[PDB]
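Novice: Before anything else, here's the structure in question.
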Amino acid sequence: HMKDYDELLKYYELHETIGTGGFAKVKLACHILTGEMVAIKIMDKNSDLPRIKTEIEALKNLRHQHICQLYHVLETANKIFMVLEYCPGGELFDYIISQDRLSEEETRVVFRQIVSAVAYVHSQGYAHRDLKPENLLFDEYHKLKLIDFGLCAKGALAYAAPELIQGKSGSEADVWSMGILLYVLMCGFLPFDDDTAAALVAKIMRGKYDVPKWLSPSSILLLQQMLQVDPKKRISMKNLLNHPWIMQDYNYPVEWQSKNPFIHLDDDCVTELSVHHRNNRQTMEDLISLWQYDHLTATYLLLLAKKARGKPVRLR
Amino acid sequence: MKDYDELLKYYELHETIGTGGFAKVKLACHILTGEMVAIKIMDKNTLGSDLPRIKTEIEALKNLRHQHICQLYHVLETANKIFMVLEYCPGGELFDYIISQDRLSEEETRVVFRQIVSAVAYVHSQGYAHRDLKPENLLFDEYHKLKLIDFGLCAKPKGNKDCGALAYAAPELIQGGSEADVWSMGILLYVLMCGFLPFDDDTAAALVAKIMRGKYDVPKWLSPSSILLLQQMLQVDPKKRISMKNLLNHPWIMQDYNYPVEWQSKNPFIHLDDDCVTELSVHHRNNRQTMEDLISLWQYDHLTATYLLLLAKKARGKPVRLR
Ligand SMILES: COc1cc(O)cc(Nc2ccc(C(=O)Nc3ccc4c(c3)C[NH2+]CC4)cc2)c1
Ligand SMILES: COc1cc(O)cc(Nc2ccc(C(=O)Nc3ccc4c(c3)C[NH2+]CC4)cc2)c1
């Protein structure tokens, strides 16, 4: 047997680890009924436990095309499992460091996905508080997914906002980190960087940085607005979404609004579930809208993704 | 880029495999030798109370050199980053092997268990106890050999003062030696041959009670040789548990091999392989005498990195050459 893995292994076929981290691990798996690939964050529950519990609560309320999806939560004797969206494309961090620097046009394709995700987070009354390129992953279609909501509220020093260091705690800090991200994408180096943490802090607080020769005046202007030391003088989310730089080859503002619904349900997905549970229709729809994040939330959301990639609405 | 400036002179960085907590493991390639490595990236200002678990592990690994222990090559430290350059183990956990199949035969378990015994007898000979033996902590290299990993809960039982999975934990360790490691090897032995733990429950309080009472199922498929080794290793009193010396040449261990476990290291601290020192002398452009004197330091810098990977490359049947 194994009593920690009995409930899990009714629903998932467990694959390669590709995980390690003292308390937390990540294992590849396959959802048995849909055939669909997932990633499982297996926890050794025993410590840092109600910061796993805040992440789960945030993710249960956040549903978005640029936020990596939670399907299922399972809890045993010495485990918490989190069944999550499959992101084989790697970190955004892995792209920056392996190559030199993206073009303005290349950075815009990527940055508009970061803005869409973060504007949705803030609309839900949350702040991520750990925005960095390690925390943005690519799916199998090369689209960005915001991960790790472990520091979220209703991080890395180089990305940290002056007021966050200098003793005030909320979503103005996220705009700053997006400005650090913007700079690294286009330059290939951080705007504030030092050999000692005490000299890094001093540079952030002062707020002076290099303006490379290759940067356009449009790029220089967005950077100055986002990298304001006073969080009151930093660009608002509303003005970011439709900024001239943001729309500079796209003749339209960032679509930050979710295409992943909580309150409207796919009929092909409800009929194909009514076949398995042998319910009527009203019974199946009423059960799904509970969003308990059990096997039913898992099967439905992995059915919704199955039709999206062309394949039929079919359970095995 | 300033955290990765020194690292990226020596290593080409590839796919991320761990992320868990403060620690991310990244695959990489050592530029000069061409040899594949794994890099443990510690966030220094995230760590906190679990930062002593890092410095003690490094110090233990600097002193442990064996064929059944995952080798440390290089330690690098920046503004907020500790790096640990480690041996490449693409075969997966021993955990992954166990859960995938039914339950390994007595003969299958012996091939594997003799590699665990070699590894742990060497640890104890160096005055350490691992304290976190479990199948998640044993990896396969590209040649299907087990390597012992994660020395974070490391001991020195009769040295100066500074736990693990509950199911593997020795009775005396719950209530508060290297006698505990022999118990955990006995839990490992049981799971390999049975496919289930000898003590298992839904609640931790009911697991502890089962460990302390020390009673367990003896499956019908288990040989009387297997039943005998198990009761010797799974003694509640750590004084009545089988010693390492008696384990090394136990009748169960020696079945089909007809020689005891060779636990002694084939990886030396003193003898400096000839071809490696001559290959390094031509690259650095100095004599064999002060190349040898510089290697002799074991600082765990780029020179330990290149030398120990050169020694690895030779053993693999490959040319002793840097680019
Ligand atoms: C909300 O999203 C979260 C929250 C959290 O706490 C952690 C994660 N972490 C993930 C990490 C990795 C993956 C993932 O799918 N990675 C993946 C999948 C396949 C392959 C690789 C990585 C790399 N080798 C090729 C195959 C998914 C979530 C998310
Ligand atoms: C003493 O050794 C240690 C100490 C420690 O604190 C952690 C580790 N962890 C490791 C984890 C993984 C690997 C490793 O090499 N795994 C690996 C390498 C390549 C591939 C895989 C895993 C699986 N995907 C295909 C390719 C090595 C050490 C060790």
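Here, residue 1 is simply the first one shown, and the rest follow in order.
Every residue, even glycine, has its Cβ placed from backbone N, Cα and C.
OK, Swiss-Prot features for this one:
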type     : residues                                                             : note
BINDING  : A:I18, A:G19, A:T20, A:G21, A:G22, A:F23, A:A24, A:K25, A:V26, A:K41 : ATP binding site
ACT_SITE : A:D130                                                               : active site, proton acceptor
MUTAGEN  : A:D148 to A (Swiss-Prot position 150)                                : Abolishes enzymatic activity
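Give me the structural setting of these features: burial, nearby parts and distances.
Specialist: Around A:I18 (ATP binding site), taking its Cβ as the centre, 19 other Cβ atoms fall within 10 Å, counting all chains.
Annotation for A:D130 (active site, proton acceptor): spatial neighbours A:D148, A:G150, A:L151, A:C152, A:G155, A:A156, A:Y159, criterion Cβ-Cβ under 8 Å with sequence separation of six or more.
Its Cβ taken as reference, A:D148 (mutagenesis position) is surrounded by 18 other Cβ atoms within 10 Å in the chains shown.
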Novice: From A:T20, A:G22, A:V26, A:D130, A:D148, which recorded positions have a C-beta atom under 6 Å away from some atom of ligand 2?
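Specialist: Near the molecule: A:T20.
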Novice: Near A:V26 (ATP binding site), which residues of its chain come within a Cβ-Cβ distance under 8 Å, counting only those 6 or more away in sequence?
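Specialist: The list for A:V26 (ATP binding site) reads A:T17, A:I18, A:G19, A:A39, A:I40, A:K41, A:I42, given in order along the sequence.
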Novice: Checking A:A24, A:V26, A:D130 - which of these recorded positions have a CB within less than 8 A of a chain B CB?
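Specialist: Cβ contacts with chain B under 8 Å: A:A24, A:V26.
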Novice: Of A:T20, A:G22, A:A24, A:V26, A:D130, A:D148, which recorded positions come close to ligand 1, meaning Cβ under 6 Å from one of its atoms?
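Specialist: List returned for ligand 1: A:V26, A:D148.
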Novice: Given that 2 residues are missing from the model between A:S169 and A:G170, what is the Cα-Cα distance between those two, in Å?
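Specialist: Those two Cα atoms are 7 Å from each other.
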Novice: What are the sequence-distant neighbours of A:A24 (ATP binding site), meaning same chain, six or more residues apart, C-beta distance under 8 angstroms?
Specialist: A:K41, A:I42, A:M43, A:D44
Novice: Please work out the number of neighbouring Cβ atoms within 10 Å of the Cβ of A:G22 (ATP binding site), leaving out its own Cβ.
Specialist: 18
Novice: What does DSSP call A:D148 (mutagenesis position) in the simple three-state scheme?
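Specialist: Once the DSSP labels are grouped into three classes, A:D148 (mutagenesis position) ends up as coil.
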